[PDB]
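Trainee: My structure is below; once you've seen it, I'll send some questions.
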Amino acid sequence: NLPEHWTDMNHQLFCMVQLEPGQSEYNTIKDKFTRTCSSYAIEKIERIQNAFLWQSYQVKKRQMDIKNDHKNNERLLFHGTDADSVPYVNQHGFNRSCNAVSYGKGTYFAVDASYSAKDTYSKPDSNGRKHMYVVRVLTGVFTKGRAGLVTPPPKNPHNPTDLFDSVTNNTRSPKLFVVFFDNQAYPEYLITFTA
Amino acid sequence: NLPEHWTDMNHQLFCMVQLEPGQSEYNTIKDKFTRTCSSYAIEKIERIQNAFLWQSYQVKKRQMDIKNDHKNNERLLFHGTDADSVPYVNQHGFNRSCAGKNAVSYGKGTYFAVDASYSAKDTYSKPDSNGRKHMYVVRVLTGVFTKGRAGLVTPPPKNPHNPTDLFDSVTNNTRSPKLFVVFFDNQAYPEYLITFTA
Ligand SMILES: Clc1ccc2c(c1)sc1nncn12
């Protein structure tokens, strides 16, 4: 059930597709970035077409939509990474086993591109190029995180196995989300950009 | 896509089903266990019916069956654990972030034993306040494997010049595997819980 906006993959299961500047898809993703990163130069935006990651992610989305009994479980967030991690993320997605972990030992996603644009996350390579993903994240029902969490807290210490889906720095005005399970995040676009 | 021999769960997502001695399903698990644990006695065997864990696992199996060249990707292995972990495993499966350091480490993952005798050690199946020990029987996607190393946080690459094309699991010994380590969620389905005592 590979999405409409994807382009033909000649019966293959992984492709990185460079977007055409000035077309609708590129414009939409560029505007999400330039909201907080207008001072950075975009070199390119690639659509990540990973059939296996998409399938595993869509299964978790369907499960979370059933469990939470509504469909506002997904957010579009940013993740900055070093050039050496890009091949792994494109192929395997986000791995909590692989920077600070103040809100728990999971994968960190930013509301604002400006946060992911810090050199500590999007480490400039030899040539000065920085890399940031636009990520579909199943944030679901979230609570405030804390150091040392290995999973989100229970929604009620009466039923200790019924968990929040993610944690955040601030529930009223979140700027980051942490997820603690594989396939709760789909890397959708990779932005290559410079300071 | 739930298996047709599961009990009706009436739109519920999770059920533990107590098996009856004399049924082939109970007896094959008992035989697999007593092959190496004939000194212990089984209190009961429960089939774990977890709709969500089963779906995510079955998706990973289909992917590994596609990726690998007609391999038998799945093994039935043992996992001993403490009473305090059983409700989390029943609901959420095996979380590498919760895993103990194994006395012989082949990587930082979840460990599964070929032999019940290994899982039956008090170090893994810690006896509870009533002297009950707990062991899962687990469908594990071992796929294509190599000898692991204590440093691993994922399985190693098959080819050092293609670092993202990974082995599916690692083992203690490729000629005579006695344990397997997996490093991803939904790579193992807890199928049965054995409750046993001395
Ligand atoms: Cl504390 C923390 C750690 C990692 C991290 C953030 C915040 S925001 C962000 N964007 N990409 C990575 N990250």
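Quick note: numbers on chain A are straight from Swiss-Prot, i.e. 481-578, 582-678, in order.
Looks like X-ray crystallography, 1.9 Å, at least that's what the header says.
Note that Cβ sites are derived from N, Cα and C of the backbone, with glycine treated the same way.
Feature list, courtesy of Swiss-Prot:
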| type | residues | note |
| --- | --- | --- |
| MUTAGEN | A:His559 to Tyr | Abolishes catalytic activity |
| MUTAGEN | A:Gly560 to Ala | Slightly reduces catalytic activity. Abolishes activity; when associated with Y-559 and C-604 |
| MUTAGEN | A:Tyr604 to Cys | Reduces catalytic activity 20-fold. Abolishes activity; when associated with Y-559 and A-560 |
Trainee: With 3 residues left out of the model, how far is A:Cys578 from A:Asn582 at the Cα, in Å?
Mentor: 11
Trainee: Roughly how many Å separate the Cα of A:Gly560 (mutagenesis position) from that of A:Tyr604 (mutagenesis position), to the nearest whole number?
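Mentor: It is 5 Å, counting Cα to Cα.
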Trainee: Rounded to a whole number, how many Å is the Cα of A:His559 (mutagenesis position) away from the Cα of A:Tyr604 (mutagenesis position)?
Mentor: 8
Trainee: What is the number of other Cβ atoms found within 10 Å of the Cβ of A:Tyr604 (mutagenesis position)?
Mentor: 19
Trainee: Relative to the Cβ position of A:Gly560 (mutagenesis position), how many further Cβ atoms are located within 10 Å?
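Mentor: Excluding its own Cβ, the number within 10 Å is 24.
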